[PDB]
Amino acid sequence: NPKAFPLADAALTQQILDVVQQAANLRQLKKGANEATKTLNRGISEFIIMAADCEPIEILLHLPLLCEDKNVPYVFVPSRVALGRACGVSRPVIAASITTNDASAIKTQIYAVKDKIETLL
Amino acid sequence: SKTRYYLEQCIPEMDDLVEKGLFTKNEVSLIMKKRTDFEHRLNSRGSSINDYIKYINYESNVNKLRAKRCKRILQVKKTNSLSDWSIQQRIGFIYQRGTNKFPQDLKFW
Amino acid sequence: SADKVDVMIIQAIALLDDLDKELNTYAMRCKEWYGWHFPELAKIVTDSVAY
Amino acid sequence: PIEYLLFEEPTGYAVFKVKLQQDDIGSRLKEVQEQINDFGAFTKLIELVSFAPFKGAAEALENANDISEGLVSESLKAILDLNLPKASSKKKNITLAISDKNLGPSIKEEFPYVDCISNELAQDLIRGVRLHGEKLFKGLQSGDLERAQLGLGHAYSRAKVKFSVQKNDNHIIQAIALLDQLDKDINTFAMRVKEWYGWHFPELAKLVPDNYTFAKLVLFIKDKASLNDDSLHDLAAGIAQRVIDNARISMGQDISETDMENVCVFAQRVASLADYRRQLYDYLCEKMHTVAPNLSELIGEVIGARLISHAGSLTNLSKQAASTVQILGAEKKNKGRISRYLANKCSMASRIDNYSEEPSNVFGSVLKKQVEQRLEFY
Amino acid sequence: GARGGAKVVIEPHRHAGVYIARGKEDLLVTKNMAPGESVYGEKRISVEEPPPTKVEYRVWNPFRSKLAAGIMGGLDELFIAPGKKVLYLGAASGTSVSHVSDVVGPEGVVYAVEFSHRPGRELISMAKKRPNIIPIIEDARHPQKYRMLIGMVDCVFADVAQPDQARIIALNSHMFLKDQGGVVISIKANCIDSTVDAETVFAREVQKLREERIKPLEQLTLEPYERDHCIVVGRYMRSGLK
Amino acid sequence: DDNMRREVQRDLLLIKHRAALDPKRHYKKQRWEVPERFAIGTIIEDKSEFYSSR
């Protein structure tokens, strides 16, 4: 029973982070832990992703208490550098979020991802 | 009511208790009106174990008086009739009813 | 003389009032700090010196 | 066939004999399912025949955990072994109206001659005895149900969460909110010691301005009659000679006695308050080192206690974002970007030492080194 | 507007327990049970009363609490009176249960159930402060394993986020709710069914209630505060449904 | 109190005629009879808030 329990396996990892890159190219993503919690307690968040190998794990483990209280799915991913390459940014981002927007052309893939990870959790 | 039912069930003991001459009609009506008031107090709305205790005391003392008038008037101990076990049967009924209606007092138990 | 003086008996009840409100706020702080170990007695005793 | 019922209650286990039966076929009718609500007909239907209270608090928690996972325990098995008759195989086996199908097989495993039952008849009979509550038990108890179930609920919740009762930030909250108010109270009462001992020796507020050593030497010199003992004043406090000759040259003086004695009582008690402050500050220093060590090493102990007090709780501070750790006064262009850096590093340390199970100091130290390199960038 | 320091009158509302705080712009305000400490970071009115005493009040942020939006949109009657016992299916954290607690008051109780763990420890750390609530950290889908510690609540309320909403409230209300008692549920359309839209999923849920013997009597949509939720108020009839 | 202290006679008239206090608000129409039980409060701001509602 570790502290990063809903850790996604390989194929679900690849589909959630190509949805990440589509969102980053569609200007619908928030990069980083404190902007993630700011958009989370603002409310606009379809789902949030953390990285399960940051060198202190608690600096993004503070996000569960917000997200499963405000009823939004959350998923750990086994590589911060892969999530950085997904977000399309130089330094490794460890906590990304997808904002909510019904004027974005990845709504179908976002909802498929969200249904898969609610079944995962 | 049911107080009428209990009082009417205790009539044959006074019936043979006057049929044998050890209790005449005046004093048996006296003990019957006293038992009437005691039994309505027992089957009131919100009675008490003190009322159960003193009604039991009345029945034990009328049993002692019945045995005394039996050994004085008829000069026999056991009258082999309904008049002997009836008061102890009633005391058993009163103790069973008290332990049903008030089960938390170990003094009465 | 200065043994039948009044400028100390003014500040004596000034001290009594300040000490009264200080004892009240210390009662509140001790009641909640011990209540974090034991909440069920701040409602059952009220006399703070007995507390 | 419902003739015995088992009810579980946060003071004890109850077992009820079912005197007569409920109407089974018409058990959705209004004139039947109002009889469960009213009291004058429910005691026609259910009487109490056994009530054994578990008396230990921890044994109540253990019975509640064994029921909540659906398993028999010592007190439940004890009262069923007592009350449930051996229905011999010529007649039948006895029936028992219990509340849940998860519990059912675990009493059927242990007692063979019992037979559990929970249809909607057992459901609404248990609902009726739950509704009427205390008025069925006719006084076979000592203690009401709601306070006992409050305690049992809090204990069952903490035993399910396995909540760490060593991560205690409320201690640091009350510690610093007592500490600053206690410094203010020591200062005010020491001003009262000064203003009350002025009538006996008004050239002492000039010489001895420190409140604690003022109160301690007021405890030392009672009346202006010392005049000789110079070798105790450097202990209790050069200026020894100034206060000694000012004990005879000044004579702005009232000669009063009982008020001087109560000044002495007041002064020694204010000195006791100063000793209490000087130990409580050290207490919350080491309790800040124990509870919140990374934030302690990064920002300092009393600044950390002030910051957790401003946040309200350590968990609330952690679930705050890293840009809303703006607090005025604490975390004291080139004078502002260093404070922003220290702010979100303080939020990072807060996240570490709150969401850890019990924290370490190595991340506080490398955070200190990172922010010191960012300061030496200037 | 409504900054910290203005003077606001505190008028009483129809639903006893809550109050309207009328300043130059209005607020919805409940009378705080444990004074001195906000629980999820809301602003507090603080009135003085005459031995000088000082009692405080909390605002009720409807964008972050469910039934506050229903109260401000205007419901005919709730069942959360200042004496009742209130069950709370899907108590997330203190952020609404503290408001339902101090609406209920010092006599009645609020049994707040919760399935997750980290909101559970937050709920317990809030629950030590005020005494009229009972935190339970059990799944709302199994009302036979916290049947030990509660009994005969007087109104249930529901915010759970599962597509067996009606089965959850039906099982918890059969096991605990008394007859002629209230049930206030809060359906989230996009949560429980994403395919078909809001009014169809609301009608399907309220049909499931009136099959499970809750006679519904109010439906509110709370549109300017949250999107496409609904508050459905009902009685639990069990005897004389029609 | 029955004498009404005149300050909560001023500001109750103020919030009763609140609709003409600033020409960008437009409160919805309501009669607002004066409540015969009412207090006067003071908004304690949040400690984690500054520069925007203090």
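Numbering, chain E: per Swiss-Prot, residues 79-128, 135-326 in sequence.
Positions of Cβ are set from backbone N, Cα and C atoms, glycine also.
According to Swiss-Prot, the mutagenesis experiment E:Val87 to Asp carries this note: In nop1.3; thermosensitive allele showing a decrease in histone-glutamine N-methyltransferase activity upon shift to restrictive temperature; when associated with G-103; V-175 and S-219. Using a 10 Å Cβ-Cβ cutoff, E:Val87 (mutagenesis position) registers 21 neighbours.
Among the mutagenesis results in Swiss-Prot, E:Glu103 to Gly has the note: In nop1.3; thermosensitive allele showing a decrease in histone-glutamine N-methyltransferase activity upon shift to restrictive temperature; when associated with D-87; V-175 and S-219. The residue drawn here is the original one. In sequence order, E:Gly79, E:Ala80 constitute the residues six or more apart from E:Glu103 (mutagenesis position) in its chain with CB-CB distances below 8 Å.
The note that Swiss-Prot attaches to the published mutagenesis E:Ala175 to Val is: In nop1.3; thermosensitive allele showing a decrease in histone-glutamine N-methyltransferase activity upon shift to restrictive temperature; when associated with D-87; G-103 and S-219. E:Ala175 (mutagenesis position) falls within neither a helix nor a strand when secondary structure is assigned with DSSP, and so counts as coil.
In the three-state DSSP scheme, E:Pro219 (mutagenesis position) is classed as strand. Mutagenesis annotation in Swiss-Prot: E:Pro219 to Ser, described as In nop1.3; thermosensitive allele showing a decrease in histone-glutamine N-methyltransferase activity upon shift to restrictive temperature; when associated with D-87; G-103 and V-175; the structure shown retains the original residue.
Cα spacing between E:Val87 (mutagenesis position) and E:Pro219 (mutagenesis position): 34 Å, rounded to the nearest whole number. Taking the Cα atom of each, E:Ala175 (mutagenesis position) and E:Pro219 (mutagenesis position) are about 9 angstrom apart.
Checking the mutagenesis positions E:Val87, E:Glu103, E:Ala175, E:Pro219 against chain D with a Cβ-Cβ cut-off under 8 Å leaves E:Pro219. The Cβ of E:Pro219 (mutagenesis position) lies under 8 Å from the Cβ of E:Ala175, E:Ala196, E:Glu198, E:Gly204, E:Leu207, E:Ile208, E:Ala211, each on the same chain and at least six residues away in sequence.
Counted within 10 Å of its Cβ, the other Cβ atoms near E:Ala175 (mutagenesis position) come to 29, all protein chains included.
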